Amino acid sequence: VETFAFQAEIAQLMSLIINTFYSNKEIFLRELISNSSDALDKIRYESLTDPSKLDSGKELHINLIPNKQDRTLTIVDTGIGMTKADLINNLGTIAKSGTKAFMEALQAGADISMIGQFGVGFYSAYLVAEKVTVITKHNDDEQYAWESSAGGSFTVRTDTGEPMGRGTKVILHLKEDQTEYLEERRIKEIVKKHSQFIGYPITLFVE
Ligand SMILES: Cc1cccc(Cc2n[nH]c3cc(O)c(C(=O)N(C)Cc4ccccc4)cc23)c1
């Protein structure tokens, strides 16, 4: 298990998200679905020149899995996935420019719902989750588990769990007062309102 410090600007953004009074928390779902959709577009595009990239799975979809016992909402996709390099170094350097632009925009009168326009939409997961676990598998690498409860650090380890073939799985360990995001009617309402035009099937699992 490797422990890493977030870049200063990311730790500052994560503290703003956790501490600011903001009732419109539901925006987290649209942001994660949009990230899954981008990964699915990436695998679909690469598969045109190289069809062998779909050997780890042909089906291109998004699964929404609530679990009231574990108090978790899982977002699964069969996108391109991420390598260890994509996960750590790569998607921690790009973020700096967008993070600074977003925080400057917030001071200028913008609200938290505009987060996705700065490519840092993922961090909106901390509006509803006390801990986020990200399991990912890319064709060129092994299966990795990323995790953070904020506090300025994240961990990365080789995942010994159930193999996923290819894609990314976001496990949101929900805060005690955010269990509405485990309700079928609530999730359905959010997807219909903010993610109705996603070009991939979205399956809301029931318990
Ligand atoms: C912990 C962490 C590390 C890196 C990125 C993320 C964001 C994320 N949230 N939900 C996702 C779902 C995804 O399928 C992917 C992905 O594998 N790619 C290939 C798409 C992608 C979208 C947006 C940014 C980077 C990659 C990234 C994310 C979380």
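For chain A, we keep the numbers from Swiss-Prot: what you see runs 17-223, in order.
Determination method: X-ray crystallography, 2.0 Å.
Just so it is clear, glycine is given a Cβ too, placed from its N, Cα and C backbone atoms.
These come from Swiss-Prot:
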MUTAGEN   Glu47 to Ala  Strong ATP-binding. Strong interaction with HSF1, HIF1A, ERBB2, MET, KEAP1 and RHOBTB2. No effect on interaction with TSC1
MUTAGEN   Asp93 to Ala  Impaired ATP-binding. Strong interaction with HIF1A, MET, KEAP1 and RHOBTB2. Loss of interaction with HSF1 and ERBB2. Los of interaction with TSC1
MUTAGEN   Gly97 to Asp  Abolishes ATPase activity
- Item | Contacting mutagenesis positions for ligand 1, chosen from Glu47, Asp93, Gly97 when the Cβ sits under 6 angstroms of any of its atoms | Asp93, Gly97
- Cβ neighbour count within 10 Å, max among the mutagenesis positions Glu47, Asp93, goes to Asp93
- Task: Let me know how many other Cβ atoms fall within 10 Å of the Cβ of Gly97 (mutagenesis position).
- Result: 28
- Where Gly97 (mutagenesis position) and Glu47 (mutagenesis position) are concerned, what is their Cα separation in Å, rounded? 17
- Task: Write down the Cα-Cα distance for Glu47 (mutagenesis position) and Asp93 (mutagenesis position), rounded and given in Å.
- Result: 14
